[PDB]
Amino acid sequence: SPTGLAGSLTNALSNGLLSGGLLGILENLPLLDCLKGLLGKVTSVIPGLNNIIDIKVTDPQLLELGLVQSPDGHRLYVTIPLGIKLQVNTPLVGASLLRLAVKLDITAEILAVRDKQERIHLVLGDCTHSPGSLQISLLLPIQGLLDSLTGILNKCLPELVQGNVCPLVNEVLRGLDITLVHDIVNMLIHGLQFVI
């Protein structure tokens, strides 16, 4: 159904994000990089035996976007709610240790800026993980390992999602429908409010 800019922008973004192979990106997040003591050297030095930890990611999720327009009408902030499942494993004995639910929000800032030669550009300014949005939740005295783990995932990972997802956001933005972009730009640059 046809609608104003705010709601057009919302679906255009969802669609691009999905079609641009988000979900895939979320499913291939290099999580074992959140782990890089020397008890790791011991496993890597006994041939025929390694990695007593592994993390496969499952069930990527994009929830519905969210839109806010700055008070001076010059700025948009998109909220991008994400969700993954985490299965913590150990190849050595071969059984699941933890299955975890993780939710998280990226927010992208959208700007119009008039250049040098009287052109206007639609730009992705800031694009961060949203502080306070990281939320782990559990699905054998694992709690020693749970609180060590969910602790680790708290500065590593939001910066990891951010780094993997924002470039896609950058891409979906530029690839947007030309008239939609042209309309958005001219409302943002003139402070005209459309988001509601």
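In chain A, numbers come from Swiss-Prot; the residues present are 43-78, 90-192, 198-254, in order.
This entry, so its header tells us, was determined using X-ray crystallography, 2.5 Å.
Positions of Cβ are set from backbone N, Cα and C atoms, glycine also.
Taken residue by residue with DSSP, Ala48 (mutagenesis position) is part of a helix. Around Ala48 (mutagenesis position), the same-chain residues at least 6 positions away in sequence with a Cβ under 8 Å from its Cβ are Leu120, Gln122, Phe252, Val253, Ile254. Among the sequence features in Swiss-Prot, the mutagenesis site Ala48 to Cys is noted as follows: Forms an artificial disulfide bond. Negligible effect on surfactant activity; when associated with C-253.
The Cβ of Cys180 (mutagenesis position) has 20 neighbouring Cβ atoms from other residues within 10 Å, across all protein chains displayed. In Swiss-Prot, a mutagenesis experiment is listed as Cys180 to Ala, annotated with the note No effect on surfactant activity; when associated with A-224.
Counted within 10 Å of its Cβ, the other Cβ atoms near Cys224 (mutagenesis position) come to 19, all protein chains included. The annotation that Swiss-Prot gives for the mutagenesis experiment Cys224 to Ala reads: No effect on surfactant activity; when associated with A-180.
The Cβ neighbour count for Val253 (mutagenesis position), using a 10 Å radius over every protein chain in view, is 17. Swiss-Prot lists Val253 to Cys among its mutagenesis entries, and the accompanying note reads: Forms an artificial disulfide bond. Negligible effect on surfactant activity; when associated with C-48.
Cα-Cα distance from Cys180 (mutagenesis position) to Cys224 (mutagenesis position): 6 Å (rounded to the nearest whole number).
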